[PDB]
Amino acid sequence: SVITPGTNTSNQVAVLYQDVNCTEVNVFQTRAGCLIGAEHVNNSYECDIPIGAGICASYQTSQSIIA
Amino acid sequence: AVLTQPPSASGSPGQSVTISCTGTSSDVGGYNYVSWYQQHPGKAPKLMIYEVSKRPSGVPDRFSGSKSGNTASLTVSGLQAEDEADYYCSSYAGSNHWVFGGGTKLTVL
Amino acid sequence: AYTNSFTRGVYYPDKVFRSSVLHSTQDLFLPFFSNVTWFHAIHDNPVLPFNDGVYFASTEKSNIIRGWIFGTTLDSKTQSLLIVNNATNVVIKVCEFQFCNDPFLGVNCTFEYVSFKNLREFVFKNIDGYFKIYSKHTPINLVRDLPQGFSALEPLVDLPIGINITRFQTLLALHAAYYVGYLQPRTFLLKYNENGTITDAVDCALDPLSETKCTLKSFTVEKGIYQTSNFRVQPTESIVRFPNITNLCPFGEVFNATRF
Amino acid sequence: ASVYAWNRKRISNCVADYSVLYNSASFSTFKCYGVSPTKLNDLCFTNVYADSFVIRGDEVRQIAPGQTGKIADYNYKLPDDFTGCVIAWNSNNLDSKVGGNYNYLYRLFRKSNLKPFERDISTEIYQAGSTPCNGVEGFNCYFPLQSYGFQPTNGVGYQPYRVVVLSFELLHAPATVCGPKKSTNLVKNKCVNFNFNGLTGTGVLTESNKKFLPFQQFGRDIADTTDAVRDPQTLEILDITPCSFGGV
Amino acid sequence: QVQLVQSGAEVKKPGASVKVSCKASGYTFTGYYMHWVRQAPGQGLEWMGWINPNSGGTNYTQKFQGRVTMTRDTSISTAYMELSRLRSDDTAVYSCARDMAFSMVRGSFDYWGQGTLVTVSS
Ligand SMILES: *[C@@H]1O[C@H](CO[C@@H]2O[C@@H](C)[C@@H](O)[C@@H](O)[C@@H]2O)[C@@H](O[C@@H]2O[C@H](CO)[C@@H](O)[C@H](O)[C@H]2NC(C)=O)[C@H](O)[C@H]1NC(C)=O
Ligand SMILES: *[C@@H]1O[C@H](CO)[C@@H](O[C@@H]2O[C@H](CO)[C@@H](O)[C@H](O)[C@H]2NC(C)=O)[C@H](O)[C@H]1NC(C)=O
Ligand SMILES: *[C@@H]1O[C@H](CO)[C@@H](O)[C@H](O)[C@H]1NC(C)=O
Ligand SMILES: *[C@@H]1O[C@H](CO)[C@@H](O)[C@H](O)[C@H]1NC(C)=O
Ligand SMILES: *[C@@H]1O[C@H](CO)[C@@H](O)[C@H](O)[C@H]1NC(C)=O
Ligand SMILES: *[C@@H]1O[C@H](CO)[C@@H](O)[C@H](O)[C@H]1NC(C)=O
Ligand SMILES: *[C@@H]1O[C@H](CO)[C@@H](O)[C@H](O)[C@H]1NC(C)=O
Ligand SMILES: *[C@@H]1O[C@H](CO)[C@@H](O)[C@H](O)[C@H]1NC(C)=O
Ligand SMILES: *[C@@H]1O[C@H](CO)[C@@H](O)[C@H](O)[C@H]1NC(C)=O
């Protein structure tokens, strides 16, 4: 899966590899799969672009995709 | 480089006889392309063994070839009177050249 | 030397007119932002691999580059395609030419045909014996490197020569830099405008964003998460196992049996 | 020509009648693939390739898609998506000599199989073994070409046969090679059954402002149907609008 | 049925040359390599060389190089062997032997000619 803000804002993307471990494949391991390219932020926020298993992604701050 | 072949091999009827054929490491011991020919007096030679141990069609199972090191061997089991003839070995010798052996007369004692 | 291929190397996959449509096609294209070898013609005409097709581009001011040689040995022992353009006459031959140790031009044939400021890009590929030539000429004003932009190459010639081409060499006029790229079986989404001109393209294997654009058949992707492909680990080697029984089956005594 | 050096003729910009060819009973083999001969004298092609060579009787069956043998592997290989016809006839009266005709050759040894429509006329020494040959014929270094006997008293399977393989390509382009028939006048703004270079359909032909490039001959819609054509006699672009229809 | 028919016996003097022919029949002459072997009376076999009737290529053993010449005429399916600068110990029966391998030289002979006696007397 490709996690992306609209092309009217930025061409930066994050890639979600569904239901895999971060082995065979800035790497964040979640229960939805291995998420590569999104920065892990301790602060929680409202869901923007849903990933699954409680994890959502958004484009925030200089700006980058966070999970 | 000639192939060394004993001058005379012999045996009694029904016995087994072996005819050797000693070359060098660049003909007999270099390639698995040793052949054997049988020539009765005044007749053209007849191919009996090629590729060391393969038999052409029509050649009796009594004739069998083999090779060890730089020395090949033609064995004739169950010697019979009609087997009395001259036997020549042959081998590829490198550089697109083949060579023969000196020849062995096989006499039924 | 190397430069950035950016978005060069897109040609019309066929000769069908299309307009106001996004068309997905698979063909041998130059991957976007790939490495292309940068050659110089100052103060150098080696033989390069042909592989599965070659992307060629050159910049000219005095028409120094006048031809190409394609073949395997280029030494009169096999057939080698020779294309020469001298002034106003394009000459194509597939003779078994005897070439010099260093072929150049000073200032058993089966086929014959006779017909910086300028960038001349070419694609040479061989499909089932057909030598397909694409090109596009455009004015430029740049000496240092390839101009940035997008321009599609139309087909012009298709020669059914049937020659197995693995290496090639260029021909220089001696009293003009050129680039050599290689084609890959990439899928491209081609955007045809109202006039049938290709104005953009997406290399479906350039990156996950390009994969998303190809999956949605659009050049714009809305904010969200999209499923575009499937990850699969590929095998590295084969494993062949059989019982180690050296006995040959006695088919000889079945077929060549004495009596039936 | 010899099968290893099979000749190829490219036919273009002409008019041919395949019906007379099919009518002629000189041919012993005439199997077509992807198109039938009865439906061949009403189809236009952009190019026609005529490959010709000579083989023997029992090798005629090897000139087909997905066949194996010395000829199909090492001399002349046809693709699996082949679209065309294979024609052959017994040429024993022409290609046989009393002492044997040794001018027709075939490739007997080759390291790998030919690609479709590839020709290999090299005379390099075939390195069968591990030692290189350096262009010297001899032990494990074979000449790759062997000659047919071709004597009049040969069996039919060993007699010479002249083979002509016609392959048709439908390049999206001005189809020049057509069968027969005259042309007619073109009627605009009326529902007509049109045939442009072999492409048929029903629709209204009107004037258009679509600037086709000099190399483009046909346009297509999303459904892959024809959108517009270039008139083969006057290089103008005509739109094809399906004839008026609607529910009742 | 394979047949290799050679020319008749020849009598020569030292310093002369001789040409032996070998006409094949019953098979595609170009399909099998042809070998030439000689045998002195009472002595053993001696390999001389081979020729490919297809390509025309030859190879001669070292001791006969410069004196032997092997040719063929495909239109009559005949192989020729020419030996120049004859000497006394060249007196032998010269035979053409067909290689049993198809379009390859492997040194195994399955068909022989009747032989051509070439006598180089004093
Ligand atoms: C007869 O054959 C010899 C042997 O050639 C060698 O064996 C071949 C199977 C192949 O492997 C060759 O590459 C080998 O060299 C020829 O002698 C060679 O001739 C070449 C000529 O290009 C020469 O480079 C080699 O050095 C030669 N080798 C030797 C050992 O002499 C010879 O030329 C052939 N003669 C004829 C008339 O064909
Ligand atoms: C086209 O030519 C290339 C080389 O010019 C052939 O590749 C060679 O193949 C042989 C075995 O078939 C190998 O031993 C060589 O090492 C290969 N050479 C290279 C440079 O790859 C290729 O096989 C030819 N195509 C066909 C169909 O024969
Ligand atoms: C991935 O593998 C590691 C061991 O290498 C394991 O500890 C981890 O829990 C695995 N991830 C998941 C999601 O199971
Ligand atoms: C995030 O929280 C974890 C504990 O949940 C802590 O170990 C880590 O250091 C924190 N990182 C930051 C940048 O606050
Ligand atoms: C291109 O070349 C540079 C350096 O020469 C290298 O770092 C880069 O990975 C190359 N990229 C490709 C796609 O070959
Ligand atoms: C160009 O080359 C061809 C042969 O390749 C030659 O016949 C011709 O005269 C040359 N010059 C021109 C102006 O065509
Ligand atoms: C060139 O053609 C002749 C026949 O015209 C042929 O004998 C020769 O072998 C060919 N050259 C090569 C390299 O095959
Ligand atoms: C198409 O060409 C016309 C001129 O014939 C031009 O006015 C128009 O802007 C062009 N459209 C595009 C999309 O290039
Ligand atoms: C063929 O049609 C063209 C129209 O483009 C015309 O100019 C030409 O004279 C015609 N030729 C014949 C022989 O009718």
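We number chain A the way Swiss-Prot does; in order, the residues shown are 596-620, 641-676, 689-694.
Keep in mind that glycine also has a Cβ here, set from the backbone N, Cα and C atoms.
Per Swiss-Prot, these features apply:
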type: MUTAGEN; residues: A:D614 to G; note: Increase of pseudotyped VSV particle production ex vivo. Increase of viral load in hamster upper respiratory tract. Produces more infectious particles when cultured in primary human epithelial cells; increases replication and transmissibility in hamsters and ferrets
type: MUTAGEN; residues: A:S673 to A; note: No effect on O-glycosylation by host GALNT1
type: MUTAGEN; residues: A:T676 to A; note: Partial loss of O-glycosylation by host GALNT1
type: VARIANT; residues: A:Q613 to H; note: In strain: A23.1
type: VARIANT; residues: A:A653 to V; note: In strain: 19B/501Y
type: VARIANT; residues: A:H655 to Y; note: In strain: Gamma/P.1, 19B/501T, 19B/501Y, Omicron/BA.1, Omicron/BA.2, Omicron/BA.2.12.1, Omicron/BA.2.75, Omicron/BA.4, Omicron/BA.5, Omicron/BQ.1.1, Omicron/XBB.1.5, Omicron/EG.5.1
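This view paints the features noted in Swiss-Prot onto the structure.
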residue	record	DSSP (3 states)
A:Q613	variant position	strand
A:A653	variant position	coil
A:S673	mutagenesis position	strand
Residue among recorded positions A:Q613, A:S673, A:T676 with least C-beta crowding, 10 angstrom cut-off: A:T676
Residues near A:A653 (variant position) in space but at least six apart in sequence (CB under 8 A): A:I598, A:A609, A:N641, A:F643, A:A672, A:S691, A:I692, A:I693, A:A694
Other CB atoms, at most 10 A from the CB of A:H655 (variant position): 13
Spatial separation of A:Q613 (variant position) from A:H655 (variant position) - C-alpha basis, Å: 17
Under 8 Å by Cβ from A:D614 (mutagenesis position), same chain, sequence gap 6 or more: A:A647, A:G648
Listed recorded positions adjacent to ligand 3, that is, members of A:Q613, A:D614, A:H655, A:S673 whose C-beta is under 6 A away: none
Rounded Cα-Cα span from A:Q613 (variant position) to A:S673 (mutagenesis position), Å: 18
Integer Å distance between the CA atoms belonging to A:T676 (mutagenesis position) and A:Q613 (variant position): 25
